[PDB]
Amino acid sequence: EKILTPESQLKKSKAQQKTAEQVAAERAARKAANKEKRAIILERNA
Amino acid sequence: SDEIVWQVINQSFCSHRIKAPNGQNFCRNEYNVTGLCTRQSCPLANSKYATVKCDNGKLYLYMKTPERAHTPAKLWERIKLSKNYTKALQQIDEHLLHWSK
Amino acid sequence: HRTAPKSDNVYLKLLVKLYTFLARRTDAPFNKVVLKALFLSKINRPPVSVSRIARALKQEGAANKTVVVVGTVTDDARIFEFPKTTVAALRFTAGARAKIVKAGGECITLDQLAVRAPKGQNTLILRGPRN
Amino acid sequence: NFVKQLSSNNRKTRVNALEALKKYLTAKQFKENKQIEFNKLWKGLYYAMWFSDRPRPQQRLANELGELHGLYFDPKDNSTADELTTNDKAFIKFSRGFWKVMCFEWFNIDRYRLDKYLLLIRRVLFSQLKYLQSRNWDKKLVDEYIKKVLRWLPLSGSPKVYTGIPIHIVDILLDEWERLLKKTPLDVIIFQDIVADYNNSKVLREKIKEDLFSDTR
Amino acid sequence: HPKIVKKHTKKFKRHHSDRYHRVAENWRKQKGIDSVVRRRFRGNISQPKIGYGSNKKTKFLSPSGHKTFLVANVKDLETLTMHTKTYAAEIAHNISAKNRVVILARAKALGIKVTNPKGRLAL
Amino acid sequence: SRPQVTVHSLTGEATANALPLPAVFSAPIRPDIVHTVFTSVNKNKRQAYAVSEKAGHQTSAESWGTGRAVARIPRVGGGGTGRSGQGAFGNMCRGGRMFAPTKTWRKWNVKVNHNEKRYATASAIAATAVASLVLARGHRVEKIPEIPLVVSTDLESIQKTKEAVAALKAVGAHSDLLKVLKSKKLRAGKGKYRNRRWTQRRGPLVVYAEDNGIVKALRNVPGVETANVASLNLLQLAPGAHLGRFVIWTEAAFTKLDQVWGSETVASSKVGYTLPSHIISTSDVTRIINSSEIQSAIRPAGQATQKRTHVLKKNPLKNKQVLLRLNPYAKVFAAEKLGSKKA
RNA sequence: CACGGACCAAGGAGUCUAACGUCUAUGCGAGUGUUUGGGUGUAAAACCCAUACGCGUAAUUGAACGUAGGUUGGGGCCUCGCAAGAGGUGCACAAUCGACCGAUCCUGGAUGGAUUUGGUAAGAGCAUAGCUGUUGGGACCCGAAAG
RNA sequence: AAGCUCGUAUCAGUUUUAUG
């Protein structure tokens, strides 16, 4: 039979995936915020 | 338990520990992968363990589980390691499936 | 500030190790208070009599608010109607344990309380008198 | 007693204990008695499972332990509008004993043996909701099972039962229900009452809100 | 490995360790208030202090780059199998030449560097 | 209820007879308490020693006072013998009166609370239930069929050492008996000639409920010690304050342990005694931390190591790459140089 | 200035004891202390305790009418909320004002009470281990006119 | 050295204005 993965390991993997699905979106949000902040800083310096 | 055993062997004179001048606590136990008496390395402090030992030219993958803690006479099981290096590595990985990295 | 426990008891060291992680990863001040109290010396941890717990349980909604004591719980013959409630402490005296159990309550260790209430919801920490 | 062989240190004796229990349990007339005997038998089975710590064999033991529920009063009767008389009440006692043993001996499970008990409870839950009548659909059987299960595992008002078991139940309920293969009494979603029951464990409420109510099903 | 920078190679010597024979070379701090060494006046012997602390990344490492580890028998030698690069087997002075050859053979078999090989041996 | 431990025959075979766990091995393990109690007790068997009070006083000497340009320490009078003029009564003088002579009324025994003594004994007994702890004690228990080792009561009836040693070898204690009689080394230091000439490592401990000859049969084999369930000496259970001695128990002794130390049904069999209550429900903290309930209310964790940031300060006004990062307007500045604007 | 130092091997000095304390640790806990002894014993070892005894458990005669206390803060917990913050509930601790029962100090052996009074308030203590302080014993070591 | 609260409005071998 196929050795089933540990239940604790399955829960850990699910939690890691759920956290990564939000961290990835937060990375893009941070990149967009950084771009906007750079534009604002450029205009303020000018 | 493991925590009680771990702390007793750590701070209550583990018999097989060796103190090097550099300040590293060694472990001469034959059943340890590493000769350092740190946590998750000393076989006595962990219920689950895996190690490689040889008596004849053949190499054997030694491991233990809580199924045999109550019976030290059958504490450690072994399997021929398929001394072909490429086959041996994959066999070890398959045997240690789901084990700690 | 006291940062380590002077007690040589390994069990207290394990409790401190668990509570440090709980406080650092939860952010709830309830864990911080218990962790800080765990370092208190014996003179700084006076026993909490069962009578004190019984009289403190008159607080509104205290029936469902499990009481917590960081010291030791001692029996008290001055009372005979200890409310049915759950009390968590490091050590429970034989008389206090019998009184709590006989009254339909329960006695648990600090680790059990932490598992039941990782965030300390409905918890009530009592401190023994010093005067 | 029978529990002595189930908790024996010898594998041969332990396996023979289960082999004999397969009939001792289908001897229903003998087992239609107080729930204390069922609790003791399940406590012995707990030790029997505890004595095996090998991945594949532990799954082999877990599957048979879960199938023991189906073995109890196999639905060959086909109870056409018949109540729990002498058939389902006895199985309710076995189910109650299983949960009592699991809750009482929860913290005693070591770190490595936790996965074994998670698999065992998953298998037992799969056998449950599969065997109430010949299949899941049954009004009175579901009502009795809910009242005899809601009060122990998912109560959430009594801190005596650790919330880890409710967490596992939340995580595996939908995974195991779909294993039965579209409409079912799934009245079973208890979870709304837990959410409405204020002062309950906030961790359990958050877990049920996130993992359970967020599913499209 | 990181360079082995020795902050103070010269061995520290006790004040007047050479002026009087009754004063051992072992360092001992001067206790008198009037002592010039205690006040570290210019031109006096250097006084050991926290400044000369060797770095952890190179502490206890011999110039060859291997840490010394006393070995009493084959059992002790076998413990360095997983740390051959970082540790070297050093035979104790009390080991008879009979066991020294056996220890050296095992060290060569395992590739463990020997700090003082051939001691008491003849070819 | 409690789990059961199989009973092994004198030939190593595991007999079908099984006994429940005596509930004593589940008591808390407190290395600090055991160490303190052992240290206090070990001083009880200490014989007092002292220096002769009349030593040094058997000399006639008086201080010369001054004027002789010599030390004021009293010097023996008379002449011709040669001892005259030598210092006396001084701790610094040769053959003088040693400073702070050891008196006979110095403390030798240490008072220990009976409850603490029982706690230490219970902890030592419990420590024997863990094979890993016993292995860390230095006993070659790697081949014992079961732990704790339970043997049939017929072992107590053995009268000849030749049979007892054979039974111990068969059951699995052969390794420990070989370890003993091998580590026998001559005493190091001045103890060589104080009746402490030889020393050896401790051997297996045998526990019996009744004495029929085993105590005499096993006394001659080095390392092996015999004790009664009622006594269960702490000095023997944890020699050197180190827990986890290899102990062999008889099934009758295993049953009698419940009565001698108490259980959940028989209170203690001792007036006013009760086993200490654990302050932790789960011995291992990892299970609590890794439990689903706690992990569900725990914030995410890092990579276990902090990533170094700004390890080296790049100086602006040079290395234009870093300058643009601080001020994006630097590019526009450099487009016309922004500095040579003509009014 | 002076006190000692020609040199070297060995020797050489806050050590022990009794009482009274702080702190720390352990055991029990309103109980505590087996070891003056008795039983037992592989024998100064190891293991148990019948009766008494020291301490505390309560006293200005006696303290439940109530959180064996209202109010205000007060670690903490809960609801509201993304936060700020609001509300509800509160250990020890602090302020205020509280209840019985006795002395000031009136009153006339009481009575009613003037205004502060010291307890109950709500037990928190007993045994052992370590550093440490005072006192007496030679008292960190050497030494003086005498009887 | 150890215990409570507070990280707050707590202070200052500092300066200036107002009460002479």
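Chain F uses Swiss-Prot numbers throughout; the residues present, in order, are 2-344.
How was it done? The header gives electron microscopy, 3.3 Å.
Each residue, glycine too, has its Cβ placed from N, Cα and C.
The following features are taken from Swiss-Prot:
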MUTAGEN   F:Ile290 to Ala  Leads to an inefficient release from ACL4 with a delayed assembly into the 60S subunit; when associated with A-289 and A-295
MUTAGEN   F:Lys319 to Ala  Significantly diminished nuclear localization; when associated with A-314 and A-315
MUTAGEN   F:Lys332 to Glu  Leads to an inefficient release from ACL4 with a delayed assembly into the 60S subunit; when associated with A-334
MUTAGEN   F:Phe334 to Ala  Leads to an inefficient release from ACL4 with a delayed assembly into the 60S subunit; when associated with e-332
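Sequence features, as recorded in Swiss-Prot, placed on the structure.
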residue  : record               : Cβ neighbours (10 Å)
F:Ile290 : mutagenesis position : 16
F:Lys319 : mutagenesis position : 9
F:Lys332 : mutagenesis position : 12
F:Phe334 : mutagenesis position : 15
*Given the mutagenesis positions F:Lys319, F:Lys332, F:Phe334, which lie within 10 A of F:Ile290 (mutagenesis position) by CA-CA distance?*
none
*How far is it from F:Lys319 (mutagenesis position) to F:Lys332 (mutagenesis position), counting Cα to Cα, in Å?*
14
*Looking at the mutagenesis positions F:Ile290, F:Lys319, F:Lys332, F:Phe334, which ones have a CB within reach of chain C, meaning under 8 Å Cβ to CB?*
F:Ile290
*DSSP three-state assignment for F:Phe334 (mutagenesis position)*: helix
_Assigned conformation of F:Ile290 (mutagenesis position) - DSSP reduced to three states_ = helix
